[PDB]
Protein chains: 6
Amino acid sequence: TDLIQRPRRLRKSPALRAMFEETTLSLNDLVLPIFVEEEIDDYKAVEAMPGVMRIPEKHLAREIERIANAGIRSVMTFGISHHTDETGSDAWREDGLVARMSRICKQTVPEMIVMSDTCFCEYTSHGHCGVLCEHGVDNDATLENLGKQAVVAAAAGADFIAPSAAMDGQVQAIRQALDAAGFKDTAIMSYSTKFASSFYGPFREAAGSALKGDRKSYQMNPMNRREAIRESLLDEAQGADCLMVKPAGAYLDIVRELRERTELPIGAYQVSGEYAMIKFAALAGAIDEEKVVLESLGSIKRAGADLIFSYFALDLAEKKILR
Amino acid sequence: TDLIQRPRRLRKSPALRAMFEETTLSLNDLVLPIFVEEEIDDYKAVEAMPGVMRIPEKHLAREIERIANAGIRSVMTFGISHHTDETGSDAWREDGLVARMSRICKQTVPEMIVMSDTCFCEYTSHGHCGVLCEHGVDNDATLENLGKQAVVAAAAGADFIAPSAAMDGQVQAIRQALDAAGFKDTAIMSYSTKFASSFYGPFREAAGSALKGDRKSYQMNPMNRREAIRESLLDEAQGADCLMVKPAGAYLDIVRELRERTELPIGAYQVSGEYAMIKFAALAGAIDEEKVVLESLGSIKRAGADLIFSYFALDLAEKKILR
Amino acid sequence: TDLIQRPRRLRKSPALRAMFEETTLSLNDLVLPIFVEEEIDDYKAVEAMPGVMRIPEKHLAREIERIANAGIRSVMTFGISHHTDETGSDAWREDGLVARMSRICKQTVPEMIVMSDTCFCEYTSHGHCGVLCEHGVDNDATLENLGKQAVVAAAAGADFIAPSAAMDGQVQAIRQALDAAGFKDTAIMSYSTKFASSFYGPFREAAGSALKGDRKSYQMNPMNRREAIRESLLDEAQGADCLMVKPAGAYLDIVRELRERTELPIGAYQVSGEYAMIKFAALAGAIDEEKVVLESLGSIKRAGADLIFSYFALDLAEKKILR
Amino acid sequence: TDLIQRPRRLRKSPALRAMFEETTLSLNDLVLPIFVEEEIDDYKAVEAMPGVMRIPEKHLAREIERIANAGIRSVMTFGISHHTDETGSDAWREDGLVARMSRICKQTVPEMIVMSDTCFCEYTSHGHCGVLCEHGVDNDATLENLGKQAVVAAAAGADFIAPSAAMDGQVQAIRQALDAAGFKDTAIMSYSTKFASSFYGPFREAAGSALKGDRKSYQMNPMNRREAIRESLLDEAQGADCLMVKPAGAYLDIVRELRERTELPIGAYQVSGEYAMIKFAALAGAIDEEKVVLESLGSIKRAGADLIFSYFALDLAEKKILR
Amino acid sequence: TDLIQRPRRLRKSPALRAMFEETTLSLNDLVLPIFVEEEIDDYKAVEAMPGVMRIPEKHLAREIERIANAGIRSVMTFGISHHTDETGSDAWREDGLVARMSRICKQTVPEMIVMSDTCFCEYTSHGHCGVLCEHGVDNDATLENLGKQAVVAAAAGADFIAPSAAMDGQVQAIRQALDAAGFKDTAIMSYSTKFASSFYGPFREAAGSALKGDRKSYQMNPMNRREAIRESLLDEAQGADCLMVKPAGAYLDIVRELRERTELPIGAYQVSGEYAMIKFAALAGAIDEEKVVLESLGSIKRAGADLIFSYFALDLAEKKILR
Amino acid sequence: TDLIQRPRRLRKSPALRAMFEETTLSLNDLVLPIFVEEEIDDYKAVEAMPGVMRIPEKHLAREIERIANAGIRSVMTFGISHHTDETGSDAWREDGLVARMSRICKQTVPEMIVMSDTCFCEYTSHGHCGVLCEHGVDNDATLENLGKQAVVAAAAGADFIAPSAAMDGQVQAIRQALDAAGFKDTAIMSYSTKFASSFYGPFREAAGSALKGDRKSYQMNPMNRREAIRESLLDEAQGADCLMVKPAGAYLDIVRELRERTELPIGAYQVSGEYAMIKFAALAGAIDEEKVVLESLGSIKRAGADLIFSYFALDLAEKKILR
Ligand SMILES: *[C@H](CCC(=O)O)CC[C@@H](*)CCC(=O)O
Ligand SMILES: *[C@H](CCC(=O)O)CC[C@@H](*)CCC(=O)O
Ligand SMILES: *[C@H](CCC(=O)O)CC[C@@H](*)CCC(=O)O
Ligand SMILES: *[C@H](CCC(=O)O)CC[C@H](*)CCC(=O)O
Ligand SMILES: *[C@H](CCC(=O)O)CC[C@H](*)CCC(=O)O
Ligand SMILES: *[C@H](CCC(=O)O)CC[C@H](*)CCC(=O)O
Ligand SMILES: [Mg+2]
Ligand SMILES: [Mg+2]
Ligand SMILES: [Mg+2]
Ligand SMILES: [Mg+2]
Ligand SMILES: [Mg+2]
Ligand SMILES: [Mg+2]
Ligand SMILES: [Zn+2]
Ligand SMILES: [Zn+2]
Ligand SMILES: [Zn+2]
Ligand SMILES: [Zn+2]
Ligand SMILES: [Zn+2]
Ligand SMILES: [Zn+2]
């Protein structure tokens, strides 16, 4: 045949493929989500997320040291509340679970970058991400509370306040609140593009969010690509230090489009449902877990993500699979 | 607070979200991959693909009628061979499994759009997609054979010849051979950007591909986004009627980038590993299968895919979930 | 003051800066240029390149093993000739220095990616990169000879034929000659954009190029950015597998502009003058050598280079500074 | 051979190359950095920067007249302090070294465009670019001081206040301060994109900055190209009259990307380490200093810089190498 | 008022404006059009072009020496014919005026870059730029003759063959004829975008073009900007070494649009009508000639022209106004 | 010859050329500049602008009726002052020449769109466009006065206030001033991109501006294309209703670049020097005035101008050359 162009020439050997690989994945690209349950004794297994367990608050010092020894540079904290109410007020109490998870992490490992999930669905009796109303989740009532929670977590040592409530103006609210309390240097990792996904079931079981309905009046429609970009750019305008796309696995088109529309770092969340789909397919012997995990995380990097939130990070770190 | 812009305004009710949904998915967007096994009597369950089964050649006429009655408009045929050899020559036999699958489908439902998968990994003793040589898979020898296969599948009635061998210049070779044989109107559905993915294990089980090594010397590197675009644009230059990204699920950044680089239709293959990942977490109770399938297929459409190859297509049709 | 945007927030600690670093450099990005001198016994120090030495052909098998063991994946071969003449014909001798360098490397480390520098300035009595004529360097006569050289270097095992003669149509000539001789799978690493730079003095000393005038009638003008892009895009049109910008150091605007104009891999040559500039200020105590080398190579990667030709590569490998 | 396109046609002679040269370099493109040491008698040689010497304040009138007679249109002043303290308060004293270097230059040569380096690393006991804190260099404490120093240098006659502290909001601070003191016409040359480079060693020896640690908590990461663009555009937003990339030699990709993102003039700093690398390689006889200097400065122009800060400017001017 | 942005800041002095000037004009940018009349003894003044005169062929050797000594690097030759006929055949006579003008210039100043105007309007009895037929000017018959003219001007030493006949495919015809005759290195300066302008009256007077009608059936419509770009891009596709916009003065939007659509060098012809307009208002005392000429030529450079054909070039050179 | 593409096909006849002409010029595209001298009796001829005469204020009613009867839709007024002082205060007197020229025009012809030139160079003793200072023309002292003049001309009936002072923030100043006085509906035609051209000599003689020096500290440098765009976009930001490029003839590249950077209407001024160059070349019989005038104005339209200020408009209108 007559072909000047033969893409296969650079695919002949492992060495050639290595030399021409366009995207790299390292441990530094990973942020590890940790679930911490207050007022409890033993680690609790999360059924829907094989390998994942609620860390007892009294064992957090031990765990964050373990995580840090594995090479993990960062964690995103999620608390399981034993003090849920109507407005999730435990979250903004100077000594509530939110403040303490941060405090225990920063005090045990000063160099650990601690990102504090910032919401109310794990602390409200109804399970919704804010103050409920005859209306639904009240946007501006919630903004006030997010700002209050932001200040106590910032005071507790959190490096990033990561608003995941999907409230309009959330970044501005929190930016205004941190600044006024003297936390002008505390960064905001905004879950800027957060879809009303059906992939969060395993996470709600693990973080114990008591929601019976859905989050469609605040988390955005999965189908809306132009809206997804607008969501994140409104947060860049508001001062966010880092932007994010969640879920990440089935939204790589969003990640890539966003990368082309901002100079800001972009995080991407490999959600619980993705973790779950890989784990159960591997358990059924249908796929090779490690190859599938590396290809998955690699694609997220390829699409333009600077940071990836992944429940596989520790195992990848300890088993020296990523360095 | 004072916010003029409130994305949440159009999220208040199901009616508002329906009005403002940017992407829609119909039954028409789906192409159904079918496994046909010659010389057998009972349908065989594919263990790695819960719900999928090999159709006995003797029952193909009944199954294609069933699919057509469900409202499925197109299928992609894959055969399980009982006559494999070194070069997979049964594939270009005027009456081999490949020609017969097309013949039966088109004779049974003349309006059925039949896409014939065009390779050899299912017909070779070594399980590689072409002629093995001291070299590895010999590109040009395989081009010769792919052309011969093309003419007999077209001769049997295939509407599209779909090369999945990942050989350079495969679209040009198939186009010349078809035109020369008087099949200038037969279309080419090129598996233009086809990654050396770790997500095809379930498929190889279902199709009986006898491969011990890998396809890394022809299928392309998962990490190479620039190369991915170049792979499809080369096929556009050689005459493909339709391009394709495979896998789809973890490659929607690629689908989006390609959509913006061509005016040609783009197919996306929701591969066996993606199907198994959904099926197995649904069976373990971790996710809602239907919600996850529709969100996954919807994402593929949102990223820019015009057609989606999906194993869930017949259930979606029969359960009237998509019309 | 009141600033919402504070770039300094992600600069506070080594961990934060590591997380947000946009570019990374690995050992894999580097290609090692090697000088091999036939008919000699002792390694010769190149005075202008502190630390570099000509490898005796008799010791090449030992040095290529040493480089391969350091983890270097690829080399670019340069010979010092003891059999120079008017047309540099030893370069296309089935058993000349050029063929032998490749033969030895590939025989010794089969997995070594061997790029054979393809020119004549090291084999001609006049030191010009081709056939001298009343005219100057005769483009088309040199094209003929470059093709012949290509086939014998491919015949000896070179993985890439790297034309550095700066002759028009050199990639097309080399591609036709290779294909015709049955080397359709041999790749071309074109020195596509190669400037008539004043930074090659150390290299000419090390390679023994016997040139009294300059190369301004073939190598291109350092000031011509539009022409630079056009030079590489022409080579893309002629089939090059990889393009290149040489020198790299003072031409990262060119690397960036080319990166945005092609999907092809781009190499960048950190030339001898750049190496000498770093080596000599490091020896005078003016800078920290290691910090400067890594920042320089990192910049080349940041600008868009996929591969970097660098004389510092073996020290970087052995001192485990890059992996 | 058959080539319609022959790039070499316009390279045949010096006249042709001259006619088609795309980029030009003149003396007007150069700004000369001068080091002035107070309370001293003799010129002090800078070991790390051969040819460069600290000018005794009492000899500044003589030197700026010499510089101006050579054709140099502009200088950037750097003072060596004999009055260093905790906050570098000498810099904002109406008669401190900063104010006097400007005053002596503008009064001796009224047409000389004087740019005043605006920072504190040459005036602080610790050597850091601002007010130190338990925290590190205090951003907003430093902004106040930069504004105060800006007003006295502006009052002393400086044409450009050139903030090189790498503090967020620095341009706004200084713009606000000059305006309020009635210096609304005084321009700001912002070191808008200033990297935490390893190429400043020779400069710190010459300007005597007493820093033991590093500037990584304020000067930006060398590897971050998207961040580099954002840095400069934030300064355009803040009112800067001219933008700048420093270092310039190994950041030509940054210079070019920035040129494409703003209508503003862009300066580029050929730093001390670059000056040093060229001087020591030339001293070792490895390169031709003049050819290498002109090619270096030419590339900076080629990449998009309107002005170039260069320690070679005077010699280039006196030796009538550039006009 | 409160304005952060004050463009006036960099306009305060001649030194500041010199520093920030974005475009420069040198003697090197200019090409001098020369009129040579065979069989005459005295230089003839062109009334419509104050200052321009026809050079007697007998004095051409003296004038080309004069131009070369002024520092002019290139000329465009135009002959006044005493041997005109129906097809302008003296133009392709091995020893006709066209060949002789080149011969004399190149023999006298070998380094002179000689561009030979390539047409027939100066050699035909009817004054049209080619072969007249029942049809009008016959495109393909004129292509034949333009090729023959090309080879004899190249044979005489012309560095560039400049077709100004406005015939379709003229660059391809001239390129084939040159290559075939062994002139593969002769360049083509195509008058690629050449408008059917009303500004050539002075030129026709000076060149003696005997035309009674117009050139509207070959030269293009002044109003057609899309067509203008298409005209030059077609010549790029046919191999031109350099493109051109003629006239220049009232077409700088075209120059700018073309600059952004090609990487090729672009010439711009400051035509006779533009020269006469400047000369006559300068003579009537309405404008300052020198200031207007430099501003006009500067504008042409600012718009993107690499070379400018200008009748003012020798005065500019001799009066040392441009170097 | 073999040419699929023949641009000449659509040039064969006047009908074809007419059908495919891309740009049109009509009378509606023209605004006519008128000079009105107060306290005088007879029309005064402008020597430098043949055909142009100062209209005696007492004859303005007659002239604007004549102009309006010719089909002219608009005029730009310029007054010749008999009451010049230090600040040009006649311009903001409720009954000064500025207010009266507008009043007489709008009252005689209510439908006439009257644009009022808004500056001080025709009313200041020194001839500069504003309040002089030890500094030069005081920007903000001038802004106050421009606002005051804007209000009286707006009150006098002017439809457009056209600031031609080249003061920073001029549009904002005037927008603020008109709004506060209740002239929120009065439009601003900003001479947004106004170069320090050498083409205004004839205009200064006609409008009698007493300037001995130059306007280079406020009108912008002719060579600065990026600055030219920034000038106009700052005015769009400030609220200008229409933008403008002056001069227009030699700045068609600017006009085209601006057209691509804004949705705003763009005016272009065919200045006095252009008018003068065409008139004197025509008088000398060197060019055809009408063909040259139509081609000139046509090019300005072609480049992107919506409106053209032209001294030829009335003659073009009366002679029914444009309709
Ligand atoms: C290409 C890849 C199959 C393989 O490599 O085995 C042709 C079939 C694509 C679908 C595979 C799947 O669904 O996993
Ligand atoms: C091209 C230029 C070499 C020369 O002109 O002598 C091939 C080698 C590139 C590397 C030269 C270096 O490292 O200086
Ligand atoms: C093309 C047009 C000449 C014509 O049509 O007479 C070749 C010469 C261009 C320069 C003409 C001028 O300077 O007016
Ligand atoms: C976003 C929404 C979670 C929810 O429960 O709605 C904040 C946490 C994201 C992680 C979800 C996951 O991993 O599935
Ligand atoms: C920027 C930072 C200098 C430093 O010492 O950190 C201000 C001066 C730039 C010149 C540095 C050089 O020339 O090396
Ligand atoms: C702009 C500047 C005129 C000046 O005299 O500086 C306002 C009027 C423009 C018309 C000038 C002309 O027609 O030459
Ligand atoms: Mg939001
Ligand atoms: Mg392919
Ligand atoms: Mg080339
Ligand atoms: Mg900054
Ligand atoms: Mg043409
Ligand atoms: Mg302005
Ligand atoms: Zn929540
Ligand atoms: Zn296959
Ligand atoms: Zn060479
Ligand atoms: Zn500093
Ligand atoms: Zn002609
Ligand atoms: Zn004025």
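The numbering of chain A matches Swiss-Prot: 2-324, in order.
Quick check of the header: X-ray crystallography, 1.7 Å.
Any Cβ shown, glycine's included, is placed from N, Cα and C.
As written in Swiss-Prot, here are the features:
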- A:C120, A:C122, A:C130: Zn(2+) binding site (BINDING)
- A:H127 to A: No significant effect on activity; when associated with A-129 (MUTAGEN)
- A:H129 to A: No significant effect on activity; when associated with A-127 (MUTAGEN)
- A:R205, A:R216: 5-aminolevulinate 1 binding site (BINDING)
- A:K247: active site, schiff-base intermediate with substrate (ACT_SITE)
- A:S273, A:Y312: 5-aminolevulinate 2 binding site (BINDING)
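The structure, with features from Swiss-Prot marked on it.
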residue	record	DSSP (3 states)
A:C120	Zn(2+) binding site	coil
A:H127	mutagenesis position	coil
A:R205	5-aminolevulinate 1 binding site	helix
A:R216	5-aminolevulinate 1 binding site	coil
A:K247	active site, schiff-base intermediate with substrate	strand
A:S273	5-aminolevulinate 2 binding site	helix
A:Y312	5-aminolevulinate 2 binding site	coil
Cα proximity to A:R205 (5-aminolevulinate 1 binding site), best match among recorded positions A:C122, A:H129, A:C130, A:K247: A:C122
Could you state the whole-number distance in Å separating the C-alpha atoms of A:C120 (Zn(2+) binding site) and A:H129 (mutagenesis position)? 9
Considering only the recorded positions A:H129, A:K247, A:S273, A:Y312, which fall within 10 Å of A:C122 (Zn(2+) binding site) when distances are taken between Cα atoms? A:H129
Determine the minimum-neighbour residue: among A:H129, A:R205, A:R216, listed as recorded positions, which Cβ has the fewest other Cβ atoms within 10 angstroms? A:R205
Which number gives the other C-beta atoms within 10 angstroms of the C-beta of A:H127 (mutagenesis position), all protein chains shown included? 21
Can you name every residue in this chain, apart from A:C120, A:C122, A:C130, with its Cβ inside 8 Å of the center of the Cβ atoms of the recorded Zn(2+) site? A:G89, A:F121, A:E123, A:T125, A:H129, A:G131, A:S165, A:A166, A:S210
Cβ neighbour count within 10 Å of A:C120 (Zn(2+) binding site): 29
Tally every other Cβ atom lying within 10 Å of the Cβ atom of A:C130 (Zn(2+) binding site). 27
Using Cβ atoms only, which residues of the same chain lie under 8 Å from A:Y312 (5-aminolevulinate 2 binding site) while being at least 6 residues apart in sequence? A:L33, A:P34, A:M50, A:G52, A:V53, A:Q271, A:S273, A:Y276
List, in sequence order, the same-chain residues at least six positions removed whose CB sits under 8 Å from that of A:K247 (active site, schiff-base intermediate with substrate)? A:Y192, A:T194, A:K195, A:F196, A:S198, A:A269, A:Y270, A:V272, A:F310
If I take the alpha carbons of A:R216 (5-aminolevulinate 1 binding site) and A:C130 (Zn(2+) binding site), what is the distance between them in whole Å? 8
Note down the number of other Cβ atoms within 10 Å of the Cβ of A:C122 (Zn(2+) binding site), including every protein chain shown. 24
Across every protein chain in view, the count of C-beta atoms other than its own within 10 A of the C-beta of A:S273 (5-aminolevulinate 2 binding site) is 26
